[PDB]
Amino acid sequence: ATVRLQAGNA
Amino acid sequence: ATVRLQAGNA
Amino acid sequence: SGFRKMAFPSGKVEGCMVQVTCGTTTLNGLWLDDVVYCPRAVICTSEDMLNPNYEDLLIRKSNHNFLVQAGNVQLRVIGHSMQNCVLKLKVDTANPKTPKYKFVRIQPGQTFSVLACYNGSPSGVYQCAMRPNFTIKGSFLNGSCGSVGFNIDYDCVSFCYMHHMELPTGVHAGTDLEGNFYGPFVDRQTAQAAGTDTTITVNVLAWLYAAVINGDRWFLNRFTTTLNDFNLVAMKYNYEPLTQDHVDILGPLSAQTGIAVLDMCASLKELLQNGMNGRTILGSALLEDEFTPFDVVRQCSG
Amino acid sequence: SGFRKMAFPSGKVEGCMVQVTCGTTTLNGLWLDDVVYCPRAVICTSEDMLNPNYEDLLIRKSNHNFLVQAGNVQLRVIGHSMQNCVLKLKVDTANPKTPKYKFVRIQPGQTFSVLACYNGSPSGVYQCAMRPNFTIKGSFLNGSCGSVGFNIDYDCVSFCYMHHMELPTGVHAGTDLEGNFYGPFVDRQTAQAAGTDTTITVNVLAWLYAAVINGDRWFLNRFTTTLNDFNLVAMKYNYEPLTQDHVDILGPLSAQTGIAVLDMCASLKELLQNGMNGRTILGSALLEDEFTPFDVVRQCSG
């Protein structure tokens, strides 16, 4: 598994 | 024991 | 991911907190439009508090007996009245920070955010449930009287609690914002005790769903149970009976996780009978009952 | 009375939260004076995130590639630069709500309040500790990137954390406000793992003092222990070694309760060896390590 960069979708 | 009304001192 | 006891952002309520002083007694008030709401206990001296006659104490006061301070600004009181256990102090300035708001009374088992305050100055925020016996397990010291509890929906603050007092067991009691106490309590320094409490079953089940959404699933099992058979176990462990309406409110969480409510009920039954055997759920070693289904859905991934 | 995980009132930070959008990526920014601080991950598309070269991605952007929205108002970006893992977006308007503030880096074992945010809109507030392995056990969903953690002393906000990402174990990692990560992590979607964690011993002892101040004292005993003998037990149970400085910081609480620190250490030793045997402390069935001595003193009666 990988890190998730928790930005959002515009 | 009794209830304490939790006001403060001015 | 993760699951925390989360409060609502407190800013809209911070802008409403003021200090109310009458004589040598001071506490917090809530300033909305041109009215300051506060506990009527502010008109009591120490000696008045065992057996106060509040209508008597109030008629001996004038507007200028009430010092209301908002930050650096003193507010001029231009009218006062008593409504149940709160005072309404009409002031000459409408609060420019007044949010959209409602005065709602909450049900036992529901949650709300508390803005703890002292001398009109906010000091902390935390989440509380109204216990089945109408107390709250809060964190309050002398001077906290008049701190409020609330929920926020969109940009509207639904005020549901004003804090008054601490019972001998260390738990807290207060009123809604029209000054009607939650539970069988009165605002005087007498021996009072709450009814026996119980655990909020639907909330424990909601929290078990949160845990599954977050990857704790060691407590699940292949079994099911009926509502009636579960409620038999609930009564043994001093849990509230579960209703079809609770099963209905748990619908969305049960659909999200694929775990039938009655299947989760069977998981809860085993936890009650077996304990946890040294394991934890969402970081707790006991069954948490102060999250509602709404709290879970609001905070957890969809 | 009572003891709750309490956050700081969030209002001063709510007034600083904005939305930053670059392309189809959006997240939160922190608007102080005429600068908006946000994670540099905002210049990444999905495809960039496995192996981003941020200096490369940034040089291909202009000021007008950054859409900053504060409530209804769009803020005009007039300059941009990268500092470690954050961007500094100079805007043409100074935030009129800017509090007194500091950028501080915190130590593992210390606590702070998190204002969880989505699309620049605050959604909840909760208290966190920085774990010994530099992660935090937060509550964060997609869109939370750029939410900040802070403490408030008098009226000054000491910002200490900006949120970036979630590790595969469900815990969270971020940077201080000059964009330097806490712990051995980088802002890309790769397999990373934290070092092994440990329990924050001084904090557990502080919380035991809180419990005594609040009337839980079943865990006390007539025994004492030496620092060296306690630390022998601590290593067995993956607790941090206790130092004389921790004993010193616990001074005020030990004087308030009349329980010597080394006496409380002996109480902790027995709890570690015996477990709790079905009892609770301040409402928990495990040993809580996310309250500092300061948190205890701040919240408990004197």
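Following Swiss-Prot, chain C shows residues 3264-3565, kept in their order.
Method on record in the header is X-ray crystallography, 1.8 Å.
Cβ from N, Cα, C; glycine included.
Here is what Swiss-Prot says about this protein:
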type	residues	note
ACT_SITE	C:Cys3408	active site, nucleophile
VARIANT	C:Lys3353 to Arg	In strain: Beta/B.1.351
VARIANT	C:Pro3395 to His	In strain: Omicron/BA.1, Omicron/BA.2, Omicron/BA.2.12.1, Omicron/BA.2.75, Omicron/BA.4, Omicron/BA.5, Omicron/BQ.1.1, Omicron/XBB.1.5, Omicron/EG.5.1
VARIANT	C:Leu3468 to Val	In strain: Zeta/P.2
Position of peak Cβ density within 10 Å, selected from the recorded positions C:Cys3408, C:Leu3468: C:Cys3408
Candidate nearest the residue listed as 'active site, nucleophile' in space, where candidates are the variant positions C:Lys3353, C:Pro3395, C:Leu3468 and distance is Cα-Cα: C:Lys3353
C:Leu3468 (variant position) versus C:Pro3395 (variant position) - Cα distance in angstrom: 16
Structural state of C:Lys3353 (variant position), classified by DSSP into three states: strand
Per DSSP, three-state class assigned to C:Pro3395 (variant position): coil
Neighbouring C-beta atoms (10 Å sphere around the C-beta of C:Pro3395 (variant position)): 19
Protein Cβ atoms within 10 Å of C:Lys3353 (variant position), excluding its own: 15
Interface-adjacent recorded positions, chosen from C:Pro3395, C:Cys3408, C:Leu3468 when a CB lies under 8 A of chain B: C:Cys3408
